[PDB]
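Chemist: I am attaching a structure below and will ask some questions about it afterwards.
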Amino acid sequence: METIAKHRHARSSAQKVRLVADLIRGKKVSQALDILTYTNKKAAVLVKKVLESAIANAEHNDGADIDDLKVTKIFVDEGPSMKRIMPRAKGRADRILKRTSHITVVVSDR
Amino acid sequence: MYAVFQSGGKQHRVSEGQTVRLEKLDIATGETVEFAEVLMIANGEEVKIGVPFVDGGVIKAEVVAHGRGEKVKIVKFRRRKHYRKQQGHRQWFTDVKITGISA
Amino acid sequence: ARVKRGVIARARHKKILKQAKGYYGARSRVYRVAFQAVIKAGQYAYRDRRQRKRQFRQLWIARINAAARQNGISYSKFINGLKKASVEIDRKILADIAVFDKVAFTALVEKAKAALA
Amino acid sequence: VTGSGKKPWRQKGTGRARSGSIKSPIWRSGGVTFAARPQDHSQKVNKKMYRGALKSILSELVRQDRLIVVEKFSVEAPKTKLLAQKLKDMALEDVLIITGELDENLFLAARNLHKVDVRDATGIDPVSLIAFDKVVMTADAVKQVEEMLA
Amino acid sequence: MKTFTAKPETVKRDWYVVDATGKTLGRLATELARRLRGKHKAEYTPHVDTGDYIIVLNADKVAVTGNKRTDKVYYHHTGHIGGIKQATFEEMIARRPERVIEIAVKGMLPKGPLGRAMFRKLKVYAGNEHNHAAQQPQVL
Amino acid sequence: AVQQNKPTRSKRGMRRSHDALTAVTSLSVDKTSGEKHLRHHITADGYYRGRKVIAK
RNA sequence: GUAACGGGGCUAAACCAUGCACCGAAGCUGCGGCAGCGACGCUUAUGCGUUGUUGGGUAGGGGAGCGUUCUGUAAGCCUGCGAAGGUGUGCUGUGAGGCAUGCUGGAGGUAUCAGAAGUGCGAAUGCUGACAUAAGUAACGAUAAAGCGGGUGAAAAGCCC
RNA sequence: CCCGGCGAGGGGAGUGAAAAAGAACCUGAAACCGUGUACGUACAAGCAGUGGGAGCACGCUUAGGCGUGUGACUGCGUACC
Ligand SMILES: [Mg+2]
Ligand SMILES: [Mg+2]
Ligand SMILES: [Mg+2]
Ligand SMILES: [Mg+2]
Ligand SMILES: [Mg+2]
Ligand SMILES: [Mg+2]
Ligand SMILES: [Mg+2]
Ligand SMILES: [Mg+2]
Ligand SMILES: [Mg+2]
Ligand SMILES: [Mg+2]
Ligand SMILES: [Mg+2]
Ligand SMILES: [Mg+2]
Ligand SMILES: [Mg+2]
Ligand SMILES: [Mg+2]
Ligand SMILES: [Mg+2]
Ligand SMILES: [Mg+2]
Ligand SMILES: [Mg+2]
């Protein structure tokens, strides 16, 4: 794998995380923060974690120290959703799907 | 030089151009026997004598080449009322090629 | 004693579902399409094809009329002249001569204009 | 099926519904339409229609099956190993073939994956006569008129 | 081959200049609607995209035939409830030949897209060749 | 509040248009050659130039 | 809201009479092909080429077939030098479908003719399961609201002081 | 071994014929949800296709007038049970 990091579940729903993901791409890399560290949403803190872990795999997985890179890939996928009942007006309306996601961050050359 | 003719349709617009047509009869196979068309020729319609009609001088026909006389085309085409569907049918032809030497 | 239609089942659906165009929405993803839309395609197809034989004819004469009249005698008078002949009577379609062999066509309007008794 | 109860789902109302017992041939839970019984299967053929056209083999398998020899008397008590020696007398071995000597002697020694079958006796049906390559009629004299039963 | 001149993407465009101050008024519209498509044209098959390029002048020189100089109703209703309907007899509108009268061709065209491509794109005006805010180049 | 046919596919994808997020754009200030967050200055010692939060 | 020519627009682009011409349907003709029947030519079981003709179709009647699971023919044949299954593609059949093969796949499958069916789904407010929609919308449970300084901690409005 | 809260999760390395077998683990289809690329698309009305059809992206061929995708514009034209 060309230095990835991905994820599994996370527990913040795709749509939620998919939003902040768009914020970063193209240049990125050197943007491990600022464009991420200055946007407070649960999804943000999640992408950063894996973002660093990913850019970290620049010294272990392959060469090319942390400075260049690109982050040509970022996308969240629908992860298994937990189910829970919801006490309501006699129990008519109750589904509740926690929903989860990932991140699958990537970093390479330009 | 332009030209023209009928046969299962007046498909003879183009000069020579080698275009598909109908089919022989007994059996296609290629080769040839040199079947000159008829004086349906648009008089050749190409030269200082692009005559209003094919009726310009006697004997004037093109020789069929018989390039390729096979192939099909396949087309579903299926009707259906509200209580049934004849949906299932197919009827095609091969259409011989022919190149036609010259008018 | 083993139906397990699942086998042929998957095949039947995939067959019709194979509508490249994708048309739009459920017309591809959902099997609902098939007899609903794929069937329509077959219907709209059965008539339009053999029907078109005229749509172009309506066109041929539409342009044939717009060409022959530009130089005396309209489409109504045209074929009327062409009508008289022992063998002279090359039909329309190629009659689009007006676009390529203009001289020929205009030389074909005389075969009628002067033909009309 | 394990249908332990009558319809307990309140017919009218409850939005989508309509149901009764649960053996219900539609309920995934269980219950199969018109089941299926042990039955008999066994159809019976007339007595005459039974003997009709059987050992037609002779004429047909002429150049193949229609040979008559012996039940190999010298065959040891219970030995199949040297059955081959006796098989080569016709060069027909694993080519199946059944014998019809009409004597449940030690010749029933034929035991293998599937080749030579004894059954040398009156009890014999075409199915076998056709399931093999060269039904060695043998027996000798056993074959007579209408009752040439082997 | 497949006889049918392709779609030159309206490759032809012959400029022309009518007079408007004629003796047929409404009869003229047709020769305009026909022109803005494939009338005097032989090739450039209609149906598909196409057109021409002519232009009106004064136009204020029309009177129809009968007493149509007093009718022609004309009411450009505007989706605004409160009782719309703007009835204005021809002569009452002939005061300012705008989206009407001279624009009698709009109703004669294929209508909708493509046909609307021709529409007013022929110019009108109302003064002949005195002030031509339109293209001056080649015309007939 | 009923809801007949629901055009899930395509639709909503348009409402999502006004849902995309936005990026920031601020300086780093003199001392901090990077952070400064947004129109602040720095967090390290929390100061714009001197005794603020816990600096020198 | 024109709304009592479909619209435009028409003094004849109306009507009446007269005659010719043109447009115009899956109707008829031309060309090719499919199938049933009568004939024709033959050949002559048979069958094929010519021809006349018939081929809208609900209930329904009749006649032909495809495909699937299992049995025989099968320790035969196909396969780890890659089976079933999933996916693409190409050729093929009137259609049900058929075959060849790329990739996946990790072990089985079965020409043929015949036999028996838990034998073919789009609907029954069908049964089970999975996933959408509304929608990141409503709502977060008594209107007895809380502020601050420390501590801890990756992080404290909610935890400890 | 490395990122991380001595998390979760993951990236290497090693086991293995395979980890495109990692314990959610055989094969893994469909609905449904995404990232990427080619084309269409912000003055245009309706079962969304069908017929015609330009252009554009690639593929063509010692042109030869075609293949695939997309389809502006245009005649028609109210799903199934
Ligand atoms: Mg016309
Ligand atoms: Mg009871
Ligand atoms: Mg309901
Ligand atoms: Mg059961
Ligand atoms: Mg008996
Ligand atoms: Mg129209
Ligand atoms: Mg006529
Ligand atoms: Mg017709
Ligand atoms: Mg019928
Ligand atoms: Mg099987
Ligand atoms: Mg049904
Ligand atoms: Mg709402
Ligand atoms: Mg609100
Ligand atoms: Mg509370
Ligand atoms: Mg798996
Ligand atoms: Mg536009
Ligand atoms: Mg087409």
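The first residue you see is number 1, and the count goes up from there.
For this deposited structure, the header notes the method as X-ray crystallography, 3.5 Å.
In case you wondered, yes, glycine gets a Cβ from its N, Cα and C as well.
Quick paste of what Swiss-Prot says about this protein:
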type: BINDING; residues: A:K90; note: L-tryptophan binding site
type: MUTAGEN; residues: A:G91 to A, D or S; note: Abolishes translation elongation arrest of SecM
type: MUTAGEN; residues: A:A93 to S, T or V; note: Abolishes translation elongation arrest of SecM
type: VARIANT; residues: A:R8 to C; note: In strain: SK1048; decreases translational rate, tRNA binding and subunit association at 44 degrees Celsius; does not alter 23S rRNA or uL4 interactions; not erythromycin resistant
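On this model, are these features tucked inside or out on the surface, and what's nearby?
Modeler: When secondary structure is read from DSSP and collapsed to three states, A:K90 (L-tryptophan binding site) falls in the coil class. Around A:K90 (L-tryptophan binding site), no same-chain residue six or more apart in sequence has its CB under 8 Å from its CB.
Applying an 8 A CB threshold to same-chain residues 6+ apart, the list for A:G91 (mutagenesis position) reads A:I85.
If you draw a 10 Å sphere around the CB of A:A93 (mutagenesis position), it holds 10 other CB atoms from the protein chains shown.
In the three-state DSSP scheme, A:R8 (variant position) falls into the coil class.
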Chemist: Output, ordered by sequence, the same-chain residues six or more apart from A:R8 (variant position) with a CB under 8 Å from its CB, or 'none'.
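Modeler: Residues satisfying the criterion: A:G79, A:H102.
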